[PDB]
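> Handing you a structure now.
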Amino acid sequence: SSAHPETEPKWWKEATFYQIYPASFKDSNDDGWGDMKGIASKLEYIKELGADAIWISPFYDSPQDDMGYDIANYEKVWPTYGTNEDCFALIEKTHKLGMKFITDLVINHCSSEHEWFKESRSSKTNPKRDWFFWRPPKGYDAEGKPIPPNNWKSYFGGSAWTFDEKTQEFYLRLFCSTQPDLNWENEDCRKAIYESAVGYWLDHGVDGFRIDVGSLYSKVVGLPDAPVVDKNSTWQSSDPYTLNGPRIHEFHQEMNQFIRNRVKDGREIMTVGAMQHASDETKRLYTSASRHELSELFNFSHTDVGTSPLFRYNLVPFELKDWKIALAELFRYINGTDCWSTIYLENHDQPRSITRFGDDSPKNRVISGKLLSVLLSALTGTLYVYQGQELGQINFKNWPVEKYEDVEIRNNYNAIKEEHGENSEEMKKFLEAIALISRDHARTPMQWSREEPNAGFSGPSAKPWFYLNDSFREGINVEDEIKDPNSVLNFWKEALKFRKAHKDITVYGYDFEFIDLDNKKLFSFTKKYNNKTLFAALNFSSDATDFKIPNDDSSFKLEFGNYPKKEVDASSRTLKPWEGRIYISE
Ligand SMILES: OC[C@H]1O[C@H](O)[C@H](O)[C@@H](O)[C@@H]1O
Ligand SMILES: [Ca+2]
C-alpha cells in the first residue's frame, strides 16, 4: 500500500454520503414542500442507514426555475425551507449525531433575481455590467427578431442566450433563461462569489462543498460559434469552449486557496466537483492532492450510457461492457497517485439505477437492487447514496409529458416543437427517452410509509409540490421496508456495514482489474490491499452465469452477497439470477 498514496486515509474518502433533495425529502408543515425541520426530524434515519455525511441540494433563496440551482441569495435560506437559524440548527444537529455536512456550491451562474444581476442588467454602465456575459445581437433575422451572439445550445435545449429589452443586448445562460452565467474573467466578481457563496458557509460550519458544473467557469475568449456536430439541431453544444476551459485550474486553485485561508479552526474541508467529463489527465489536474484544487470529482460517463452523445434524450443501445468501462472511469486513474475518486449511481439529475442497470419488474426489483448495492459496496472512492436509492426506488411509469415538472423537459420539449414540430419523429424519440432518463425520476417525494395519498412525506390533506410515484403502494417505503427483513433497505444497511468493516480493500483498494471484461452478463473484478485480494462476481442478468476466480485456491472466502447467506454454496462457480458475491483472500 506504500506505492499507493491514494490509500492515505481521510474522513471524506471513507465517509458514505447521503444526498438529500430538500423539496422532496420531508415536509413538516403540510405545505407540500420538504423543509429543514423535516430533514432534521429524519437525521436519525440517515444515521441508522449507515451514512457518515450528508449533502443537501440547494436550499438558498431561489425562484425555483431550476429547483434551487437558480440562486437569488447565497446568504439566505429560501423561506419555504426555513430560516438561516433553522439551517444552522440543522448543521449542528447533524454534527452532534457524528455526521459531516456539505452544501451545494452553485457559482457558474446565479438567478437573474440575484441583486448582482438586477444591478448588472440595469444599464450598460453600472459597476456590475461585466459580472455577466453581455453581447449585442449578431444581427436581426428576416422577421425582425434579434439573432443571438453565437449558436450555443442551452443544457436544457434551445439557445444559450436571452435578450434583454432594456439594454438591447443578450446575456449568456447555459442553463435556463433566468440562470445568467457569472463572468469569472472579472476578478471583483470572483472575489464576491467567494465571500458570499463560500466564505459565508465556511463561517457557519460546513465541512465542504459539492460544486455544481464546476468545469464550466472558464469560457474561451470571444465565445466563438461551436462546431456544427449535430446536423439536425439549430443550436450546438458549447463544450469545446465552455468545458474545462483554459483558466479552469487557475480558478479552482484560487478558490481552494480562498477556502484554506478562510477556515478559522483548521478543519479538513472536502470539495467534490461535478465536473461532467474530463480526460484522465484533466481528472488528475483536478484531484491530485498536491494540486490543491478538488478533493474528488463526479464524471458522468456511467450515467450517460444508453444515451446519444449528441442529445441525452435520444436513446441508443448499450451493453454491460460499456457500463463497466464507464464506471471504471471514476476510479482507475487514481491508482498509484495522490488523487481520489467518487462512486455513485444516483443523484437529483438521474433516473433510478434499478430501472437503468437492474430490472425493475416486480419479480426482480428487490434482488437487482441488492446486486447494485453489492457492486457499490466494493468500489474504491467516496460512496454516495441518493434519497430513495436505499429503498430500491424505481422509475415512475406511464406519465404524460405535461405531468413532468422539470425545466429540462419543458425547454427541450419547446425547442423540439419549434424546430421539428410537436407531431414529429424528433418529438417521438424525445418522449421515448424521458420515460427512462428524466431527472424527475429522482424528484418525486420520498416514500416514508404506505399512507394514502402522500406516503408519509406530508400529511394526507397536503398537496405535494410534485406527484408521488405509485411505487409506495407496492411496498417501496421506509415503514414497510424496515419491517421486511428481506427489503432493499435492510440490505443496504448490511452493505454499508460490510464496506466499513473491510474498508481497507473496499474503500481504499487498488490495482483494480477486470475479469472477462467483454461478458454481457458477468461484471467481475479483483482489487488488492497489501496481502489481501478482493474478488467480485456479479450477475447482471436473469440467466444463471458462470465465473472463474483467477489464481483460485482455498483462501478466497465469501464475505458478502445478495442471495440468502445460509443458502449460498461459496464453492459453486455459477451465479444465480441477479446474484452477486464478494470474496476476500488473505
Ligand atoms: O445548475 C444547473 C444544473 O447543473 C447541474 O446539472 C445540477 O446538478 C443540475 O440540477 C442543474 O440543473
Ligand atoms: Ca413544508
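Just so it is clear, chain A uses Swiss-Prot numbers, and the residues here are 4-589, in order.
Going by what the header records, the deposited coordinates were determined by X-ray crystallography, 1.4 Å.
For all residues, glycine too, the Cβ spot is worked out from N, Cα and C.
Sharing the features that Swiss-Prot gives for it:
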- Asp215: active site, nucleophile (ACT_SITE)
- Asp215 to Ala: Abolishes catalytic activity (MUTAGEN)
- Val216 to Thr: Can also hydrolyze maltose (MUTAGEN)
- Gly217 to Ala: Does not alter substrate specificity (MUTAGEN)
- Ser218 to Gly: Does not alter substrate specificity (MUTAGEN)
> Counting only residues 6+ away in sequence within the same chain, which have a CB under 8 Å from the CB of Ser218 (mutagenesis position)?
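Residues satisfying the criterion: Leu246, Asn247, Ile251, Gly276, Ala277, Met278, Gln279, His280, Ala281.
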> 10 Å Cβ neighbour count around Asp215 (mutagenesis position)?
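Counting Cβ neighbours of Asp215 (mutagenesis position) within 10 Å gives 19.
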> Starting from each candidate's C-beta and looking 10 angstroms out, tell me which of the mutagenesis positions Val216, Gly217 has the most other C-beta atoms.
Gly217
